[PDB]
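S.K.: If you scroll down you'll find the structure; I have some questions about it.
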Amino acid sequence: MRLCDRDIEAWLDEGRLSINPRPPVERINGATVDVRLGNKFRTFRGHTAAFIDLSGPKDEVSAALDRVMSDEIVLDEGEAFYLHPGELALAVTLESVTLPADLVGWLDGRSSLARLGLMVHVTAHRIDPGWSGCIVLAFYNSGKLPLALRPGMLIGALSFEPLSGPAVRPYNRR
Amino acid sequence: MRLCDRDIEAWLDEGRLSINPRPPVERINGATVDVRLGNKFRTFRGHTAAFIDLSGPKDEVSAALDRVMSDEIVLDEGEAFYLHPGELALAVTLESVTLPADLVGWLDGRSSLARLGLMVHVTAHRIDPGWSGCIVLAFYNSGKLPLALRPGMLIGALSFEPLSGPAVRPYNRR
Amino acid sequence: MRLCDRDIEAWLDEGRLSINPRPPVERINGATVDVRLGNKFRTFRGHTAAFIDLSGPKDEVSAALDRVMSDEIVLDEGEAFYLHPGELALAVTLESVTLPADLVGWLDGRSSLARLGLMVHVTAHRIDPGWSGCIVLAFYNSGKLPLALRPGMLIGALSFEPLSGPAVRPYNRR
Ligand SMILES: Cc1cn([C@H]2C[C@H](O)[C@@H](COP(=O)(O)OP(=O)(O)O)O2)c(=O)[nH]c1=O
Ligand SMILES: Cc1cn([C@H]2C[C@H](O)[C@@H](COP(=O)(O)OP(=O)(O)O)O2)c(=O)[nH]c1=O
Ligand SMILES: Cc1cn([C@H]2C[C@H](O)[C@@H](COP(=O)(O)OP(=O)(O)O)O2)c(=O)[nH]c1=O
């Protein structure tokens, strides 16, 4: 059962859930905390590789994945990242997030950006008990026009669901 | 923890969750209420704009978004909407939905349409405590062939999860 | 509220949730059971049909869908299935899954494959109370390069949420 907004504020106070920087009350509502776009991106350069073998020898995998991914792109103040129709790109939330062993996060993108084509990371919704860090975001433009994305914009909504008990093998321990 | 079918029927009876028109027992099963496709659509006309700036000056934004979106398309009885491969379109559920401050909805599309390419709105699953209205749907054809969509068809499944208490800032109040 | 890893192990022991073959402790962590890719695939052959009418006369529907879908593709040991950019394909989990009437499953794909383009089945997350069987997976490559998928690879994560009571009309009974 999701935490309502005021229980989120509670868990943040007790020190049992951490979100950094801490979002003000404006950005905690209903059952979600709004999260923000960070300033570190990546694109793909397919030309160096014929395919990616997901389940294969971690040698060739490491090095193939090293070829295909752009170097980190960091945008100066007031600069957009243009995500063109049909492009997949990686970015990161502005906020860091630390979950205890008895809470799981679910990240949704914003419905109003998805109406213009933005699918964020959408084969995976789940932030694990124990997770501590930024969240890697995978964007895909499924609309006709390019979409300009600026660091600081609202990019998603985080909701939190207590588990039936504290996980034995959370992220930090395993 | 999701409401099972018979608790959904309960909450609808107590007057604590509203779905309009009210779906019969056929369309409430397991842990979901089947929802239906409405009769109001939109497509994109990119030609008037170079991009969309999501986080930018609400003036230019309003007017850019005014250009790019088709006018409302309403289908006469017995008429299909053809969603061609690679097209993003907006539609609406037939049913209206009103949630109390201590319940959150999650909308999934139907697995059997997704097997033919239909991604519905899938960067966002969440209907907020306090939401009252139709649900805007964003479709994308990810398959090879066009898909004919007729108002009244089953288009999704709504499930409901009580919150840990009533939200302080639900949709209606904020 | 999701089952943590050790409650999943409990429900599997009590005989109240079944996953076959049973995954070892390595593959149950936090709040999910890792699931594996099976060895039965399908692709599309659009050339025989102009469109698919989802909501139409189950005669023509059966036969149209019979045309468009490839025959079952079964991969010999050590063989990949190449899913090319922009292709939608169907596969199946290696594990079978049987849920009781008071538990609902949610399947997420893996975040690390989605970073390379793999959207799995993502308009639908939900395994119903009463479901018993393999899970049909719908893949879509949203990246630049083809992705090689081998039977046995990790393909997803299953999490489980008790309902507010046992469903009256679960999958097996309705
Ligand atoms: C997921 C979804 C939500 N909504 C509704 C439910 C939410 O309560 C509300 C807002 O969802 P939200 O994801 O917060 O998007 P936004 O950027 O508009 O705030 O809109 C839809 O109309 N359609 C959808 O497909
Ligand atoms: C989400 C998902 C569900 N299922 C199963 C689980 C559900 O219990 C069942 C039905 O899901 P549902 O979304 O109701 O699709 P449909 O139009 O076939 O009724 O199929 C899959 O086989 N694969 C999937 O990827
Ligand atoms: C869904 C999501 C998860 N994560 C985090 C949360 C999870 O705790 C963790 C692992 O998610 P998981 O789906 O298990 O992917 P993987 O193949 O890497 O194990 O990564 C992200 O960084 N970004 C995301 O978009």
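Placement of Cβ uses the backbone N, Cα and C atoms for every residue, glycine included.
The following feature annotations were taken from Swiss-Prot:
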type	residues	note
MUTAGEN	B:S111 to C	Loss of activity
MUTAGEN	B:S111 to T	30-fold decrease in kcat. Shows altered dTTP inhibition
MUTAGEN	B:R115 to Q	Loss of activity
MUTAGEN	B:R115 to A	Loss of activity
S.K.: Let me check the 10 A CB neighbour count of B:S111 (mutagenesis position). How many other CB atoms are there?
M.R.: 19
S.K.: Around the Cβ of B:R115 (mutagenesis position), how many other Cβ atoms lie within 10 Å? Please give the count over every shown protein chain.
M.R.: 20
S.K.: Could you find out if DSSP has B:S111 (mutagenesis position) as helix, strand or coil?
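M.R.: It is helical.
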